[PDB]
Amino acid sequence: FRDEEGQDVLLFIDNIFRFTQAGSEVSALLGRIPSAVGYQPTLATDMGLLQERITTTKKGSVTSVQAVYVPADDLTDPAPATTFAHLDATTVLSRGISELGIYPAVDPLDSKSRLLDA
Amino acid sequence: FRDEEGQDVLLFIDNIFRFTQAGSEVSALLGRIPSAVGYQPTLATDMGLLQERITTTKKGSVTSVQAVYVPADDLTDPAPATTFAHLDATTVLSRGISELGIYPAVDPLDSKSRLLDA
Amino acid sequence: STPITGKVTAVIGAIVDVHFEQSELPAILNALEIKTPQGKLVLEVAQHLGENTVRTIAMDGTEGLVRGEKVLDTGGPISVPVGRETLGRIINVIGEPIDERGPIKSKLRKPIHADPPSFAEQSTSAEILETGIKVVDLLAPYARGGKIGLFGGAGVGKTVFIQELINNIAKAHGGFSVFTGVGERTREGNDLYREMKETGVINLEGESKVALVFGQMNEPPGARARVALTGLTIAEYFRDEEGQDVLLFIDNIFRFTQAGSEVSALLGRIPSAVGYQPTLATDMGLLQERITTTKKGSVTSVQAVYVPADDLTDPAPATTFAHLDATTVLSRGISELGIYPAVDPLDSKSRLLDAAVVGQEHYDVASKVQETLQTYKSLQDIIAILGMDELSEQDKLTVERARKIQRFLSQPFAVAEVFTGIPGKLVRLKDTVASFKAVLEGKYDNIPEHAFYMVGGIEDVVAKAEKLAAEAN
Amino acid sequence: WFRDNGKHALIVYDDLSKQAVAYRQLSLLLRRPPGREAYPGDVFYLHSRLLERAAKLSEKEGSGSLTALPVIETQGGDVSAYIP
Amino acid sequence: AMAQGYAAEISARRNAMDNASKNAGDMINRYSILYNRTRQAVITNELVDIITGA
């Protein structure tokens, strides 16, 4: 849609972590030595390929909003941490303020964006 | 004694954790992939085989005062965690109560039994 | 004779596999050699894999290697040129002078892999070694043949302590120290060499008192695990053939342990506790057992120890703790604000500080000094709050006396002559204990506190007080 | 020997923690599965078989005795670690 | 009377704060030991798991 039609599309992915989880799912049976805390050794390269296939070109624009599930609400897990480098305006949602009643649940501090400047 | 004699038997052991420990001992040289924290893969199955033969057994009855050693005072160790499910009346004997000087050092907040119903 | 030759079969990272012929395989830990255009790539045999193939670890960068290249067996382990000619030269793990001041003219050539002296040859008496530094040889004295652990940091004069120790040991008995820069940063190394030349310890035209062996941090793993052995061989030769009380300085024993763990992973051994080699204790004992006192002479090691994550429980720090005797925790700017040595006497401890070794009087004075300092530190809080009034007369006396002792811990350094202006003094341990007990008795309270600052012997305290009086009135 | 010859003996096992460390090194050099803190499962069996060889004998054997004094270095002042 | 009560209350508060200080210090020591043990145990866990991966 972006290239041939020259149109601005809205790529709405959900739970992109599931792709890397599926990769680690068959990594062991493929005959690959597991990486740290049981992920595939090649997660960074494949997920980088997938993410850099998501970009705004000079032929058209794509607006991507994808949700990233953090395993056991840990931001230091390799998958979400490595995804962080691929996202312009990260909007991290925090559990604590969610049980505090603020159901929008966007963390006022940790959620940061590149577009915020004078 | 329960079957041929038809008597109420009162089986006593000193430590059932040693059984699983010896199973882990023989498992490594037996040629099986190690399980969690270096236990035998056939932990639950073998322990259930051992502890299911001990049962009330319509023609007769048995009481068995089991005894378990927790490794490094870890209640989450796989062997104690697995043997929890096959016991109705339990007694944890927490150490903190022991250094508090209250002997027996049983923790009243974790003893727990099925018979405690109105 | 016919040289032992073979062909390279595989280079996997730093690990190099070489196939030999029948009845030609050397023993492990032996040195191998290939002709590369750059220089000499040397391989230490680690394991025999059967079929006349040996697994070796490279001491230098293995780049541009081709299967089927010729190799030659030296015959034994890596042999370092050893002798009095090493003093003043920069030598590496393979025994090649990287000082480019000509070849090494040492007549002897000893392998780096040797055995510790047998039980009979071990000295049966715990001996004391004078350090020159007053606070060091009074409150945390060094063991003759000990395993002193320097718990310092950055900007604490860790080096200047080292040169002062080298100068003091050279003057005192026979000291020809050997500095082993395991994992040298090659910038600090160049600065250290320049400081050696400036301080006069290294005399290019004259005679030097220290040999600078170090493998830089950019070297492949294993060389960083063998530079310590090379330096230890040098020190052992200087001890077993000259009877001197040699010193040995380790850049970071933690780096040696990290290299040892690194080597084991490359071979294929399972890391034991925390990414650590299964032979951590064995390697530590092998390194630290040859550094010991014998019937002929003694060798004392001063190693700098880094504590990972500030965790005293980490396996490598504990394994090093197995062999320390005494320790020196250089104060991170605590005593550096003021006292130049900055050794933090309330943290640096020693196992030999007992009446059976240092004498009853030495134990007494050291104990009184440390307890006075502890009480003064405990009262410092209320001193900061109110001042000097809230303290009782004996509390005030103890506080003032402990302040005098803290000022008197300082000592001018013979390697700091060029630094500010002050003539360093080799205060003997007997003079140190006499001076400190004289201050302890309490007959020198009228002398001001600054008459102990940057001062050695107690007669120097008296002289400084006299000159203060002369310049006053 | 003394215990079975009717005499009484004192034996001090200084630093059996380093004994366990050496056994761990031997086991992992033998490609044995690591356990809790990578100690092989037979660390308990080692100390067990080692210590139980010291007890008082009855009168019929000769009433000999063997007293064992193991030394274990707890690291951090904790007696709740695996080897301790 | 109110001045004396003020002084006594402040003194008791100072003593209570000192007691809480030493109790917090003991708690700090124990939990530092526990944290070091926990980190060592967990890192052993991932190392042994990755070893079993081979």
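The residues of chain E that appear here are 254-307 by Swiss-Prot count, in order.
We read in the header that electron microscopy, 4.2 Å was used to get this structure.
The backbone N, Cα and C atoms fix where each Cβ goes, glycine too.
Taken from Swiss-Prot as is:
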{"type": "MUTAGEN", "residues": "E:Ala273 to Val", "note": "Lower activity"}
{"type": "MUTAGEN", "residues": "E:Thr297 to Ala", "note": "In ATP3-5; dominant suppressor of the slow-growth phenotype of yme1 strains lacking mitochondrial DNA"}
{"type": "MUTAGEN", "residues": "E:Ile303 to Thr", "note": "In ATP3-1; dominant suppressor of the slow-growth phenotype of yme1 strains lacking mitochondrial DNA"}
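Shown are the mutagenesis positions E:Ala273, E:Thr297, E:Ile303; the one with the most C-beta atoms within 10 angstroms of its own C-beta is E:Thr297. The CA atom of E:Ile303 (mutagenesis position) is located 10 Å away from the CA atom of E:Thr297 (mutagenesis position).
In three-state terms derived from DSSP, E:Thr297 (mutagenesis position) belongs to a helical segment. Comparing E:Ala273 (mutagenesis position) with E:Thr297 (mutagenesis position), their Cα atoms are 36 Å apart once rounded. Candidate mutagenesis positions E:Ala273, E:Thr297, E:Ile303 yield E:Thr297 as lying near chain C, with Cβ-Cβ distance under 8 angstroms.
In sequence order, the mutagenesis positions near chain D (CB to CB under 8 A) are E:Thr297, out of E:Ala273, E:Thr297, E:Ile303.
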